[PDB]
Amino acid sequence: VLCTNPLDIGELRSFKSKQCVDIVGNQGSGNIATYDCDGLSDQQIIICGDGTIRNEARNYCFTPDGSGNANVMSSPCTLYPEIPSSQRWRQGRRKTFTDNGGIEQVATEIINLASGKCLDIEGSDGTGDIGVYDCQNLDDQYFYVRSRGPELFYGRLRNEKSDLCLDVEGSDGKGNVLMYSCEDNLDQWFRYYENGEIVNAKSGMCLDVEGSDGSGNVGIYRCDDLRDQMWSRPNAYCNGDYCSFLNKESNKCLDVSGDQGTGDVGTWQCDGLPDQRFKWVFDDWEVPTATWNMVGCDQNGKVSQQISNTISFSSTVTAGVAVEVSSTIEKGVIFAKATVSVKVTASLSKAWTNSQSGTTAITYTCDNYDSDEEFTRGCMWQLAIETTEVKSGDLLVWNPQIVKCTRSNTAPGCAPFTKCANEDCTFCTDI
Ligand SMILES: CC(=O)N[C@@H]1[C@@H](O)[C@@H](O)[C@@H](CO)O[C@@H]1O
Ligand SMILES: CC(=O)N[C@@H]1[C@@H](O)[C@@H](O)[C@@H](CO)O[C@@H]1O
Ligand SMILES: CC(=O)N[C@@H]1[C@@H](O)[C@@H](O)[C@@H](CO)O[C@H]1O
Ligand SMILES: CC(=O)N[C@@H]1[C@@H](O)[C@@H](O)[C@@H](CO)O[C@H]1O
Ligand SMILES: CC(=O)N[C@@H]1[C@@H](O)[C@@H](O)[C@@H](CO)O[C@H]1O
Ligand SMILES: CC(=O)N[C@@H]1[C@@H](O)[C@@H](O)[C@@H](CO)O[C@H]1O
Ligand SMILES: [Ca+2]
Ligand SMILES: [Ca+2]
Ligand SMILES: [Ca+2]
Ligand SMILES: [Ca+2]
Ligand SMILES: [Ca+2]
Ligand SMILES: [Mg+2]
Ligand SMILES: [Mg+2]
């Protein structure tokens, strides 16, 4: 039912305008066009290994509305008799570029399997309605799944002067940022990326300075890709594990009013005082490891099984535990002795977060191998992710509804969010 073999999850953006590919409203169904990236789950696009393109708000598919140069909308996925070629997409030619945040991105044509037409934005400026059109090589026919680069750090941010935490007023992760007692609420948890964004765990929005010039009051606001939402954490400004954050637009320090570390937060001329340094506060979890478990095999037909999302742990997987685990996964995961790519860890982290508020069991059938050929025999494999909370020694095992269908009794040789390159899955593409 859901996409069991995803390749990537994130914002799908125009190479040309850098706008998000957007479904009208926030429910994950309706017309598709460009829009400002607004952090809602419908703009979390799922690139499925079966060729479909879906989203995190609703299990619907990018679909052309008819033949020829048609409009594209988010519509119900046709599953029977099979997924039609018209709801399936391949990648065409590629263009790479370094974005304003300094991250290497990879854009490609996105080409409909039925028509051979390119996903397209009306006109040439990369803004407006989205349909399918003759592939004509213009930049607005190239799309990338936005990478933030690696997650560098995460946790609450404890002030060196006051030992209070960087706080957002209330508990929804929206609004003014100020110093407050450290609390077991998610609005105090942030994740800091190579692109410079510091993203609030509760709201998914960005640490922001009022206006555009990087000087003034700090709060949480829609992530807008601007330089005043980019922060550096230079070694020079650290004192052990307490470091300053300098705004990229203004070169001013993240600052607490006065010198006691207790008041409102803004940006100000760096002054080297302890109230301008903060330490990341988080619990140690071991680097997670990914493996595949055999669910069933059939040497002379397709395999069909109930697939559940399950988690095992010594205590409750609270919102607190879940944020620790998500942030741990994003930092790095091991598969077959090697680290996986940034897009694998970003996507796995998103899958984990989206797995917390279930999740019912599905009946899944291996109709095709992960490599795309018709499944006539082989095994179904389900992902397992293991980590350990260091302070307790307690093992956490996560079995998401992520599956690989292969021709082989040998476990897949490919990490989740990468594609088996052959039927036996001995090497990989889309790493
Ligand atoms: C909150 C909400 O639903 N926002 C959506 C936004 O994401 C975008 O799709 C826009 C298109 O006109 O429609 C709404 O404003
Ligand atoms: C010495 C002292 O308190 N300096 C602070 C400075 O660090 C900054 O917070 C500024 C904000 O307006 O207020 C004071 O001047
Ligand atoms: C040169 C140019 O802008 N061509 C666009 C084309 O790319 C496509 O979007 C089409 C859809 O109707 O509109 C045309 O105006
Ligand atoms: C639709 C999609 O996933 N596109 C590309 C993907 O193919 C891969 O190259 C990746 C590397 O991070 O970047 C993405 O932008
Ligand atoms: C339960 C709750 O929302 N508490 C918040 C607190 O976390 C802090 O942000 C404070 C700042 O004045 O505002 C309170 O409303
Ligand atoms: C165009 C512009 O500068 N918009 C800023 C916005 O980025 C955000 O900082 C907001 C916070 O209130 O203030 C606005 O004035
Ligand atoms: Ca939307
Ligand atoms: Ca166009
Ligand atoms: Ca708060
Ligand atoms: Ca701003
Ligand atoms: Ca100060
Ligand atoms: Mg459209
Ligand atoms: Mg403030």
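All chain A residue numbers match Swiss-Prot; in order, they span 12-442.
Per deposition record, X-ray crystallography, 1.7 Å.
A Cβ is built for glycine as well, from the same backbone N, Cα and C atoms used for every other residue.
Just so you know, the Cβ of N82 (Mg(2+) 1 binding site) picks up 16 other Cβ atoms within 10 Å once every protein chain is counted. The annotation Mg(2+) 1 binding site is assigned in Swiss-Prot to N42, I43, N82, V83, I141 on the grounds of experimental evidence.
In sequence order, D178, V179, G181, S182, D183, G184, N211, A212, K213, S214 make up the list of same-chain residues 6 or more apart from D198 (Ca(2+) 3 binding site) whose Cβ falls under 8 Å from its Cβ. DSSP assigns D198 (Ca(2+) 3 binding site) to a helical segment in the three-state reduction. Residues or ranges marked as Ca(2+) 3 binding site by Swiss-Prot on the basis of experimental evidence: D178, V179, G181, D198.
Among the features that Swiss-Prot reports, Mg(2+) 2 binding site is placed at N187, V188, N228, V229, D275, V276. Its own atom aside, the Cβ of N228 (Mg(2+) 2 binding site) has 16 Cβ atoms within 10 angstroms in the protein chains shown.
Around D239 (Ca(2+) 4 binding site), the same-chain residues at least 6 positions away in sequence with a Cβ under 8 Å from its Cβ are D219, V220, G222, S223, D224, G225, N258, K259, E260, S261. In the three-state DSSP scheme, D239 (Ca(2+) 4 binding site) falls into the helix class. Annotation comment: Swiss-Prot describes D219, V220, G222, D239 as Ca(2+) 4 binding site.
Here the residue is the original one, but Swiss-Prot notes a mutagenesis experiment at this spot, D33 to A: Loss of N-acetylgalactosamine binding. Residues within less than 8 Å, Cβ to Cβ, of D33 (mutagenesis position) and separated from it by at least 6 positions along the same chain comprise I43, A44, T45, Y46, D49, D53, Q54.
Listed in sequence order, the residues of the same chain lying 6 or more apart from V334 (mutagenesis position) and placing their CB within less than 8 Å of its CB are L197, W200, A212. For the mutagenesis of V334 to A, Swiss-Prot gives this note: Alterations in oligomer formation and in hemolytic activity; when associated with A-332 and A-336. Alterations in oligomer formation and in hemolytic activity; when associated with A-332; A-336; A-351; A-353 and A-355. The structure shown keeps the original residue.
There are 24 other Cβ atoms within 10 Å of the Cβ belonging to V344 (mutagenesis position). In the three-state DSSP scheme, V344 (mutagenesis position) is classed as coil. Quoting Swiss-Prot on the mutagenesis of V344 to L: Increased antibacterial activity toward Gram-negative bacteria E.coli ATCC 43827 and P.aeruginosa ATCC 27853, and toward Gram-positive bacteria S.aureus IFO 12732 and B.subtilis IFO 3134 including increased permeability of the S.aureus cell membrane; when associated with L-351; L-353 and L-355.
Same-chain residues at least 6 positions away in sequence with a Cβ under 8 Å from that of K348 (mutagenesis position) are not found in this chain. Among the sequence features in Swiss-Prot, the mutagenesis site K348 to R is noted as follows: Increased antibacterial activity toward Gram-positive bacteria S.aureus IFO 12732 and increased permeability of the S.aureus cell membrane; when associated with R-342; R-354 and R-361.
Recorded in Swiss-Prot as a mutagenesis result, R418 to A carries the remark: Markedly decreased hemolytic activity compared to the wild-type protein. No effect on lactose binding. In the structure as shown, the Cβ atom of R418 (mutagenesis position) sits within 10 Å of 20 other Cβ atoms.
When the Cα of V83 (Mg(2+) 1 binding site) is compared against those of the recorded positions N187, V229, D275, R418, the shortest separation belongs to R418. Of all the binding-site residues listed (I43, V179, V229), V179 sits in the most crowded Cβ setting, with the most other Cβ atoms within 10 Å. The two recorded residues, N42 (Mg(2+) 1 binding site) and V276 (Mg(2+) 2 binding site), show a Cα separation of 40 Å.
Following the DSSP three-state reduction, the secondary structure of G222 (Ca(2+) 4 binding site) is coil. Ligand 7 lies within reach of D33 from the recorded positions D33, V179, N187, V229, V344, judged by a C-beta closer than 6 angstroms to any of its atoms.
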